[PDB]
Amino acid sequence: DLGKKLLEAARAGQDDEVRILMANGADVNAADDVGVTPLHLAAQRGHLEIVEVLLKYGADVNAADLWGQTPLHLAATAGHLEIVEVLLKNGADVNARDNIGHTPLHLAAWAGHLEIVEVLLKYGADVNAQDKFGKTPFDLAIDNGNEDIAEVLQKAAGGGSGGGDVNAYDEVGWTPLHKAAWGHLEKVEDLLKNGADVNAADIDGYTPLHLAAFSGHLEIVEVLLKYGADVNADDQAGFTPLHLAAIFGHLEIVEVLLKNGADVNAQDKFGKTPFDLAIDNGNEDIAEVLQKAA
Amino acid sequence: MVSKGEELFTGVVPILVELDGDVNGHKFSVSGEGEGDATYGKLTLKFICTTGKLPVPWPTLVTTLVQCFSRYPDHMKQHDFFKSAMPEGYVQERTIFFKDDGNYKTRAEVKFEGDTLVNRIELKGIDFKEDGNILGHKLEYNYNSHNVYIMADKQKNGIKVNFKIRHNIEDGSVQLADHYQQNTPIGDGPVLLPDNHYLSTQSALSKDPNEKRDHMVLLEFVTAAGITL
């Protein structure tokens with residue numbers, strides 16, 4: 001219970017107890033059954049003084065738990081700036097990878113800690129490191145609302161999916177248009193002004209028009225059709241956009257799709273027409289329109 | 001705006017998972033433990049087949065083995081069904097169709113037991129091929145990123161969820177597992193029925209060199225998206 005007391009002393013932030021346990025020869029590198037060490041616990045929980053004394057006694061700054069996480073990963077995720085600073089000054093690998101491939105810079109960008117992003121960059125963080133799913137720190141900042149961090153990363157030459165080619169696609173086959181289809185009209189418009197291909201299908205077969213129909217954005221549906229979207233795209237998806245609009249009760253979208261040539265006879269993988277799906281989902285107003293469609 | 005149940009997830013929450021399984025008559029039990037932090041959408045878990053050798057590939061059980069830990073951004077808090085049903089919890093039911101092979105049917109309850117978030121599942125698998133990819137253990141020990149689609153089910157006071165899992169096969173091909181999911185609250189309090197949106201997932205599977213039993217170490221990050229400010 002000596003390493004267990006120290007692990008517990010580090011977890012609980014017991015500065016004096018850590019101090020005492022270590023004069024008795026407590027293993028500064030004690031690890032629990034998932035590879036968590038006192039330094040992991042202190043860094044994760046924001047215990048600066050404990051971090052400093054563990055490092056004093058030879059705590060391994062780059063110890064990895066079962067999930068590949070080092071103390072720097074945990075401190076960068078939690079926003080503990082001073083701890084991040086002391087781990088780096090004491091030899092932490094600024095580009096260590098968790099089991100997904102995230103570096104500390106990924107995690108700080110994902111979590112919104114701008115000052116931590118800056119200090120990781122100062123210490124040699126790879127601005128364009130990719131996790132195993134292809135994401136850069138810029139991708140994680142920008143897809144999750146951290147515009148201030150995204151700008152810092154771009155000033156440090158960080159890029160991301162679609163930063164050079166509007167028709168690039170990510171791990172799941174999403175282009176910039178697929179991401180923008182979820183209600184970002186101005187972005188959709190800008191991408192189309194700049195040559196984005198409206199007909200791109202993701203890894204499940206979905207086009208941007210499928211996604212806009214699913215999410216109920218009429219004006220995005222309209223602009224994608226204006227730019228030549230296939231109104232009846234299915235292929236591997238298993239549904240056309242009209243099927244989706246019928247399931248979810250999007251009457252104005254149904255009307256636009258019909259005006260643009262949507263096929264009332266298209267069957268999904270269960271044999272259902274849009275009319276059948278409107279009936280099955282309690283959207284009799286859409287069923288009424290569909291059976292009268294021009 | 002924000003549900004009362006969301007307050008239970010402001011920090012790290014311990015997790016327990018218990019799964020009772022029967023696939024083509026092969027019975028097994030899996031236990032998991034670890035923690036989740038919805039602040040970051042992060043799970044750190046380890047699972048053990050306590051009965052012996054797991055008779056299906058570990059990847060095929062990942063989705064069955066706690067979507068209340070997804071990170072919902074502030075502008076989407078009113079769309080987080082999963083936390084709104086806490087602490088009383090929700091029932092999560094799925095059918096998982098493995099293309100050109102059998103299916104899993106699962107029923108789980110996800111709820112607080114004291115301060116621990118607990119996922120208790122019963123799984124039945126039928127019609128598997130004896131030397132297919134599942135019973136033949138031909139799936140890579142790996143996992144992909146997915147988009148998880150979430151819709152309200154007003155009649156049931158819950159949600160419907162649909163997605164396709166892609167399992168890499170040892171030869172380079174992909175085994176599709178088509179997921180049909182439904183969640184309903186256990187309790188009687190108000191819950192949040194969301195507008196249509198998605199979750200984006202990342203996972204990594206690994207092994208513990210000090211674990212002698214058949215097991216899976218899982219790191220997972222999930223974030224909600226698709227509704228604009």
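Don't overthink the numbers, they just go from 1 along the chain as shown.
Determined via X-ray crystallography, 1.4 Å.
Using the three backbone atoms N, Cα and C, a Cβ is placed for every residue, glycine included.
Among the mutagenesis experiments that Swiss-Prot reports, B:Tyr143 to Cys (Swiss-Prot position 145) is described with the note: In mut1.9; shifts fluorescence lifetime from 3.03 to 2.74 ns. The Cβ of B:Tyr143 (mutagenesis position) has B:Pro59, B:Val62, B:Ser203, B:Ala204, B:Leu205 as same-chain neighbours under 8 Å, each 6 or more residues away in sequence.
For B:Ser145 to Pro (Swiss-Prot position 147), Swiss-Prot lists a mutagenesis experiment annotated as follows: Increases fluorescence at warmer temperatures such as 37 degrees Celsius. Within the same chain, the residues at least 6 positions away from B:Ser145 (mutagenesis position) whose Cβ sits under 8 Å from its Cβ are B:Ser200, B:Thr201, B:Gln202, B:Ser203, listed in sequence order.
Here Swiss-Prot describes B:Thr201 to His, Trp or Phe (Swiss-Prot position 203) as a published mutagenesis experiment; the accompanying note says: Results in significantly red-shifted excitation and emission maxima. Around B:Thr201 (mutagenesis position), taking its Cβ as the centre, 24 other Cβ atoms fall within 10 Å, counting all chains.
Swiss-Prot documents B:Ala204 to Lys (Swiss-Prot position 206) as a published mutagenesis change and attaches the note Abolishes the tendency to dimerize and leads to monomeric fluorescent proteins. In the structure as shown, the Cβ atom of B:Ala204 (mutagenesis position) sits within 10 Å of 21 other Cβ atoms. In three-state terms derived from DSSP, B:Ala204 (mutagenesis position) belongs to an extended strand segment.
One entry in Swiss-Prot concerns the mutagenesis experiment B:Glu220 to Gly (Swiss-Prot position 222). Its note says: Suppresses the 399 nm excitation peak, leaving only the longer wavelength peak at 475 nm. In sequence order, B:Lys42, B:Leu43, B:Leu45, B:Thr201, B:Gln202, B:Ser203, B:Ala204 constitute the residues six or more apart from B:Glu220 (mutagenesis position) in its chain with CB-CB distances below 8 Å. DSSP classifies B:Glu220 (mutagenesis position) as strand under the three-state reduction.
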Measure from each Cβ of the mutagenesis positions B:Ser145, B:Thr201, B:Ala204 to the Cβ atoms of chain A, and list in sequence order the residues where some distance is under 8 Å, or 'none'. B:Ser145, B:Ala204
DSSP says B:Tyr143 (mutagenesis position), in three-state terms, is coil
